[PDB]
Amino acid sequence: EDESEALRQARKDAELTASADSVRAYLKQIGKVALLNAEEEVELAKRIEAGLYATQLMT
Amino acid sequence: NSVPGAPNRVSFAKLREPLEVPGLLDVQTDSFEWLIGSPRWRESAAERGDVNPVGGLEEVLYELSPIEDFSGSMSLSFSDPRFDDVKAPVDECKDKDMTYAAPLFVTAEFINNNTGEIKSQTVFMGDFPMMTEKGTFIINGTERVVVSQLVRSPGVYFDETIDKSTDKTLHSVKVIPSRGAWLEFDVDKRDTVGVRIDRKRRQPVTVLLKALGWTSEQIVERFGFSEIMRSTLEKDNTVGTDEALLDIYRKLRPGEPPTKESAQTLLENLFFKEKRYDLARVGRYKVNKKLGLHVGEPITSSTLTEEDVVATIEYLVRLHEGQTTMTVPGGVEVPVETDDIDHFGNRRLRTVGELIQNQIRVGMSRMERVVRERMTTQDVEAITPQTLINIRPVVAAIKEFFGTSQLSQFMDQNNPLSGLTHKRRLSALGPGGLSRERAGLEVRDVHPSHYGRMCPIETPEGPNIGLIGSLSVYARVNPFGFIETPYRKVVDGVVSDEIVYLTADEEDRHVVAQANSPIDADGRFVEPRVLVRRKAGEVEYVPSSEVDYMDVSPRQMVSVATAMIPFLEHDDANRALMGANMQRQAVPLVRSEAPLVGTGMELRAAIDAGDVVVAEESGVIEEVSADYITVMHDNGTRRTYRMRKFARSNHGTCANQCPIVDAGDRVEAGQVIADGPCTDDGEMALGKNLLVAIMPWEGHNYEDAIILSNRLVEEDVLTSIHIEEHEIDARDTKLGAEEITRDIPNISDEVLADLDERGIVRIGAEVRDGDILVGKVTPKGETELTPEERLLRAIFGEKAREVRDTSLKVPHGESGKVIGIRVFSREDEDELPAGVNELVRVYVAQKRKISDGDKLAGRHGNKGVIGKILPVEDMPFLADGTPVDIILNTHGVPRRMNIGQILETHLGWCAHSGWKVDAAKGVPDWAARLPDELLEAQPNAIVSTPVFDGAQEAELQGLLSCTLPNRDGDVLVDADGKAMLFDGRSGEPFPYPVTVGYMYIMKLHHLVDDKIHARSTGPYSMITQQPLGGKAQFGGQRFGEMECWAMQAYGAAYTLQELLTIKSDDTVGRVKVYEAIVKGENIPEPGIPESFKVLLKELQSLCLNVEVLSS
Amino acid sequence: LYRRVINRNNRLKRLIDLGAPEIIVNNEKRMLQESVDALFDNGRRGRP
């Protein structure tokens, strides 16, 4: 079913495929990062604000 | 007969035909009627499948609707496809180059399931091209004809194969549905099976049946007798429905991790969903017949079902066991056998309806995509069907289909027969078909099912041999796409008049009889053994009581182009093939005399070709003129047929129409009123009746050459009016405007005499190669004015002449008088293309006489060019003194096996001189079966001969015996056909008699005037400096590598280098050679070809360091 | 084909100079490789 080595390495092997079509390979790779919500967006925006502030301070 | 104006054509036919030939255009008209859904077709299906009367457009609209959004609370549907009157009648759309078309209207229902509101908007679908009465479309003025296509009908196809290793038999299947993914079930080299899904070579049936919600108990219950599938299920090695689903996901959608539900829905969306796998309505019924699934149920759910898959498994596995009959649980029993792919029960025919349906389906798919995109981006209740609809893709798709598609081609019309045969022709190349390179040897062969459906003789001799053919004369297209032919059914040796129609597959389960059988009028064949066609196409003897079908008539297996060949049965198949093909390319002469010896098919072929005026309604003729005929019908009103005079055909021939009625005659509905280009008294006439001697004369008729007398040239017996058109357009340009004016720079006056001040040639003025036609002057802009030009103008006072005279001139090698000028312009408020503002087209015609090199041929396969036209003195003449017109060689007819035309020659002489059979002491033995009214024939009497039931040898010999003379007492020909004839060169009589008689010859459209070409220094191509090729361009013959082989073998090196470098390529070499030969100087040393430098640069651009080293 | 090569090369230059995550840079380099592939021999690898 899903556990007991039937589906985990199944997913790993299915993902680890040749993907001859270039668009297919790109869509396979893009299916790796989870989507984001508003709180994550504002938190990452705060992190980027801190990063650019630190870059300005370095300058 | 049965034609009101039919000339009296006596016939040698023995038996009668129970039915007349159907309207040979019925495969184009009826299909378009189905497409539109006209009331004629509406009532046609009322007794031929009224279970679901629906048109092609109605079917597509119903399939498309309803279309909704992701939420399902808002949707749109289509209904009521209503047409409209055509914008303009045919001739004007042929004049100003507009498509013969009418607006299309449909009703759109907007539904909003959230609250519910109705919006019935009558949207303008577009401009749908229509089909004319002749079955030809008009696109941009041109007349185009679409042809039906032969493809493999979607369904199930089992087949057998030998491994050639241990001689084990293997059985494979290919369920090939349109717009879907293939499944290939077979028995592998080893014992197990192969279940290839969409080209993936793994996973025997174990995972598939398991993936259908089953488990091992079901597959072991269904299959306990099939040890092959028992071994396979034992070799499952997988337990678990989800395990099988993920294993399928491996080899159906790799690259994405599988989940519990993804594979289960993926299988349904791949096979059992009618959006990604929909075998057409033909495919579902083909599967049902092949498997006996449903035998009395309406057609619905075009998508493939699971019981279909299980029945396919059972059928295949039982076939591997060698079983004969399979009975599916829940269905009738079906015999188990391999399916042939060329049998006409598996090859359908996509007529015009199906092709236009497919293009409309693509257009509606784009429509559904765009409307699905748009229905969500706009807020509810602010959206209307008009803004949901953007009709652009539909008209784009129809324009894509009608133009720049190889299945809807330019009409081949240089005589009525070519037009008739271009339609009702079956092709096999194109979208969904097989290319000639893709075509094997098996497909080109004649299948036993071709009989009565597709003619086995009519097919082009070129590379396309066998790929494209012509429809039979009695053939019918079922409302289902399969082809079908009529046949009378005999019961217990009693022949019935009831005509029933059978397809290719329905013929196997019956036994059809011979066409010309010894019928006694009581239905009983006098001998028990009769030639019959068995199930597998085998011919054999069989007693009479068990046969159940017979051919409706002879010439049922043959088309309309081959049914016009007299004495067909006496000719080899190859020569009959070529004769049928040359019948298509005869030219329309200026008189078109009817043939003496022919077949009854000529009248019907001429009548229904559509180019002869036929009185639709009976009545007296009010008045007759060359331009028009006014006919007064019985019910007061009148009708004026406007005759078409001197119209250029698509191949530049003549299409005059001469009325053949008087000012006070009565004409019945259906009678021929006026004759077309190649018709006499409403019957086909593609040639002339010429007296023939078959002796080989002094080598001028050597190797198929033909010699003619000057009488044909002087009496205009073989001369054709040929018309060409020359378009030329003045268009806007950054330099300004190009003017159609007489202000033509640096021209004389003797060549300006025949132009009007408007700037074009006077109507009725003679031109020739090089003469100016239209004076169009373009602003030259600027260039390097040579100093020598300045000294030139300083010597004479010539103006700069600031404009370039790129006027239109008659191209090389033609002449003749001008027929008409048509001019269009923007200030004439015309629909000119955006960019051009004048467009003038001039028609020039010349009465092309017959000369050396013109190809003349009979309709029996004999061909040849005119070796010479020698004067009337030097012609062998009979004792009466009439010179022979055409002499052909005798060394071709016995070797090439076309003796039929010798019989035609003798029958023609009998028909010309007239005959009478002495019925004093009873009728002679040979004339006992000869019909009455054929024992007497006046001079120049026309006869007829059906192709397979015609005049026999004994009857023709008896006719030759009594051949009463015309004016003097002189039986020129003896009983054996030969006749004495006097030499016109030396004067003494020839030692031995030779055969003479009247033969029907035709001039082919391969005249030498359009076939002679030569050039000294013309233009050259861009990339490589080689001269171009063709007749439109100045050309230049291709000196290929095969001729390079010959020149190298000769040992001639200087000639080869000359032909390569300076004569073709070396630019400086070309100009230097021309200067040297003009200057009378020695031709210089050839240089280096430019194409080699082009190759060197090209190879360098491919990252290949190529340098040529001096040392 | 030359226009495709030029476009891909210029976009890769922009990506490198601007500074982008390595996935987009790898995708652009793959597109450049496939574009040169199409230029030298169309249809040899993959659909033409």
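Here chain B follows Swiss-Prot, giving residues 30-1140 in order.
This entry, so its header tells us, was determined using electron microscopy, 3.5 Å.
Backbone N, Cα and C define each Cβ position, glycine as well.
In the structure as shown, the Cβ atom of B:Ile147 (mutagenesis position) sits within 10 Å of 8 other Cβ atoms. Listed in Swiss-Prot as a mutagenesis experiment, B:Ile147 to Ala is described as follows: Weakens interaction with TRCF and CarD.
In sequence order, B:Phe166, B:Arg173, B:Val174, B:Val175, B:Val176, B:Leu384, B:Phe430, B:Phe431 make up the list of same-chain residues 6 or more apart from B:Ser437 (variant position) whose Cβ falls under 8 Å from its Cβ. Here the residue is the original one, but Swiss-Prot notes a natural variant at this spot, B:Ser437 to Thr: In strain: vr3; rifampicin-resistant.
Counting every protein chain shown, the Cβ of B:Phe439 (variant position) has 13 other Cβ atoms within 10 Å. According to Swiss-Prot, the natural variant B:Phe439 to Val carries this note: In strain: RJ37; rifampicin-resistant.
Per Swiss-Prot, natural variant B:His451 to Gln is noted as: In strain: vr1; rifampicin-resistant. Other Cβ atoms within 10 Å of the Cβ of B:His451 (variant position) number 20 in total over all chains. Taken residue by residue with DSSP, B:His451 (variant position) is part of a helix.
Record note (Swiss-Prot), natural variant B:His451 to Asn: In strain: vr6; rifampicin-resistant. The unchanged residue is displayed.
As a natural variant entry, B:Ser456 to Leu appears in Swiss-Prot alongside the note: In strain: vr11 and RJ37; rifampicin-resistant. For B:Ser456 (variant position), the number of other Cβ atoms no farther than 10 Å from its own Cβ, over all displayed protein chains, is 20.
Among the natural variants in Swiss-Prot is B:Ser456 to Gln, noted as: In strain: vr9; rifampicin-resistant.
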Exercise for the section: Could you say whether, by DSSP, B:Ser437 (variant position) belongs to a helix, a strand or a coil region? Expected result: strand
Exercise for the section: Round to a whole number and give the Cα-to-Cα distance in Å for the pair B:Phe439 (variant position) and B:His451 (variant position). Expected result: 10
Exercise for the section: Give the distance between the Cα atoms of B:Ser456 (variant position) and B:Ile147 (mutagenesis position), rounded to the nearest whole Å. Expected result: 47
Fill in the blank from the handout: B:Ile147 (mutagenesis position) sits from B:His451 (variant position) (Cα to Cα, rounded, in Å) at a distance of 49
